[PDB]
Amino acid sequence: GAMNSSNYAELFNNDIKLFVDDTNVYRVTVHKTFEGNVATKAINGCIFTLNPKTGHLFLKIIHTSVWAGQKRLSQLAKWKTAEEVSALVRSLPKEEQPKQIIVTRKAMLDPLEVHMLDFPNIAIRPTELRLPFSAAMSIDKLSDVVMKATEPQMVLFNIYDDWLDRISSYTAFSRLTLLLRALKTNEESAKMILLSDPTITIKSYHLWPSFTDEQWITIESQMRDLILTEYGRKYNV
Amino acid sequence: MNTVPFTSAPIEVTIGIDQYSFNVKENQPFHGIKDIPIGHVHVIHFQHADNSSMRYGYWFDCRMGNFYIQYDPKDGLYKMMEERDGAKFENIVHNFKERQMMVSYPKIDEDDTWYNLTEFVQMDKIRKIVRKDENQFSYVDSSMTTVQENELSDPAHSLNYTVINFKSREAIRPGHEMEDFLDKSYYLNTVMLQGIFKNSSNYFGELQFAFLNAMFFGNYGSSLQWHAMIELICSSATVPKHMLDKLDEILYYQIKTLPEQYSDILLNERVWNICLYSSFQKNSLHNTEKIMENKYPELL
């Protein structure tokens with residue numbers, strides 16, 4: 001059943017699993033027409049499919065051409081997500097196929113279940129966790145490849161860079177969720193914290209800066225502070 | 001006009017015949033039911049006064065043989081049996097009639113209720129859903145599970161309703177996932193009507209039978225089947241006009257007949273709200289929507 005606080009360690013066991021977040025699949029700008037009506041203009045989107053144990057990210061870029069002449073796009077976006085996740089599973093060797101897929105939004109359950117009928121042994125699960133994967137488009141290199149795409153494209157990343165050389169999956173996931181929670185709550189402040197010391201760079205093959213173990217503790221502290229401040233402001237508490 | 005005689009009534013029991021019911025006292029000189037209309041299936045059903053659990057009964061058609069009821073003190077129930085000796089049977093019935101120890105099937109001439117509930121129900125189809133091929137009549141009770149309920153445990157005592165599952169390879173064509181899930185017309189029209197049922201009459205027959213088993217025995221699996229067959233039509237954008245008009249009449253009489261006090265357990269809120277207010281066919285069930293809104297506005 002549902003993935004929650006209680007069964008959290010299951011994410012880092014040796015059963016292959018993927019999180020699927022569909023938040024950034026259908027993206028629009030809302031604008032005024034000449035006649036003063038409102039219209040949307042779609043921009044490129046992405047499916048965020050993540051192995052939380054390994055950090056392997058299957059970023060399926062959703063080009064605006066997939067919406068051309070389609071109706072009820074927010075509904076279609078869930079089915080297109082389920083179609084591409086199913087295609088990804090069929091593309092993987094049997095021993096790499098996930099045993100579970102966890103969807104970050106309950107509206108993905110039926111679309112994914114119907115697309116995965118050929119895989120009755122793959123469990124499709126919701127989660128009670130409020131995961132910040134919507135903020136994936138605040139990671140500059142992921143935003144850059146989505147916006148530059150001129151056609152449908154799958155791009156493979158490791159969202160943990162080389163962290164697993166030094167820390168466990170549990171700790172790497174906690175660092176990722178904290179970074180993304182900060183980026184979601186106050187993007188400008190979070191990005192300022194990450195780049196404030198120009199001597200710490202992002203490797204060409206990495207997403208995040210090359211912090212030492214001690215620098216990560218300072219960074220992680222600065223992100224927690226950012227999150228609590230913003231919370232007091234949101235709620236006047 | 002046909003007769004189902006009773007050998008005796010040794011235990012106190014509420015006896016149902018179709019939509020009618022009679023209380024019989026322990027050892028009351030009751031010898032059966034006469035004037036049963038030819039041309040329809042019928043159900044004769046029982047609820048013991050000492051165990052209001054296990055409603056049970058027998059589907060039969062008097063054109064197919066001479067049937068009687070006899071209490072079995074070993075198995076502790078009223079059993080239907082066939083009398084193969086025509087002259088012995090005619091002689092039993094004539095005696096009981098002469099002694100007026102039989103109740104009369106109490107049909108009002110104006111009243112088409114039973115016809116309307118059983119229009120498409122045929123004994124030959126009942127006998128394929130309820131498998132006991134040595135008898136011409138079919139036993140159903142409160143507790144019997146469906147083939148579908150069993151998949152999710154005695155196969156010989158199952159209700160073999162047609163399995164309907166909206167999230168199955170049967171229901172969803174590869175490459176038409178979203179289309180087939182949101183519009184079930186291909187599952188209704190190609191798989192179920194053309195493929196399995198062969199025609200709308202057999203589909204309606206099974207739907208009507210599922211309802212009657214839900215109502216008369218409180219059979220939960222039957223209720224599931226009745227709702228699934230309704231939902232499959234209502235969730236299809238493309239249904240023949242004759243089927244929609246007929247479905248509206250079928251459902252109207254089922255909702256009209258349902259005991260007012262059993263709406264809570266026999267009616268699925270989600271299915272009815274979806275069918276009357278959200279589905280493709282939300283505007284195609286005028287009679288059904290009017291009786292549901294006037295009789296069960298709480299559920300909606």
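One-based numbering along the chain as shown.
Cβ atoms are placed via backbone N, Cα and C, with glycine included.
For A:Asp21 (mutagenesis position), the same-chain residues that are 6 or more apart in sequence and have a Cβ closer than 8 Å to its Cβ are A:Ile47, A:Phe48, A:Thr49, A:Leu50, A:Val103, A:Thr104, A:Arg105, A:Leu131, A:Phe133, A:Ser134, A:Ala136. Quoted from Swiss-Prot, the note attached to the mutagenesis of A:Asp21 to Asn (Swiss-Prot position 1853) states: Reduced growth at 30 degrees Celsius. Strongly reduced growth at 16 degrees Celsius.
Taking the Cβ of A:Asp22 (mutagenesis position) as centre and 10 Å as the limit, one finds 28 other Cβ atoms among all the protein chains shown. Here Swiss-Prot notes a mutagenesis experiment, A:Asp22 to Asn (Swiss-Prot position 1854), with the remark: Reduced growth at 30 degrees Celsius. Strongly reduced growth at 16 degrees Celsius.
The DSSP secondary structure for A:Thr23 (mutagenesis position) is coil. According to Swiss-Prot, the mutagenesis experiment A:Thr23 to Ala (Swiss-Prot position 1855) carries the annotation: Reduced growth at 30 degrees Celsius. Strongly reduced growth at 16 degrees Celsius.
A:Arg105 (mutagenesis position) has a Cβ environment of 17 other Cβ atoms inside 10 Å. DSSP gives A:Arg105 (mutagenesis position) a coil state; it is part of no helix or strand. For A:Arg105 to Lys (Swiss-Prot position 1937), Swiss-Prot lists a mutagenesis experiment annotated as follows: Severely impaired growth. Reduced growth at 30 degrees Celsius. Strongly reduced growth at 16 degrees Celsius.
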Tell me the Cβ neighbour count for A:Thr23 (mutagenesis position), meaning other Cβ atoms within 10 Å of its Cβ, over all protein chains shown.
20
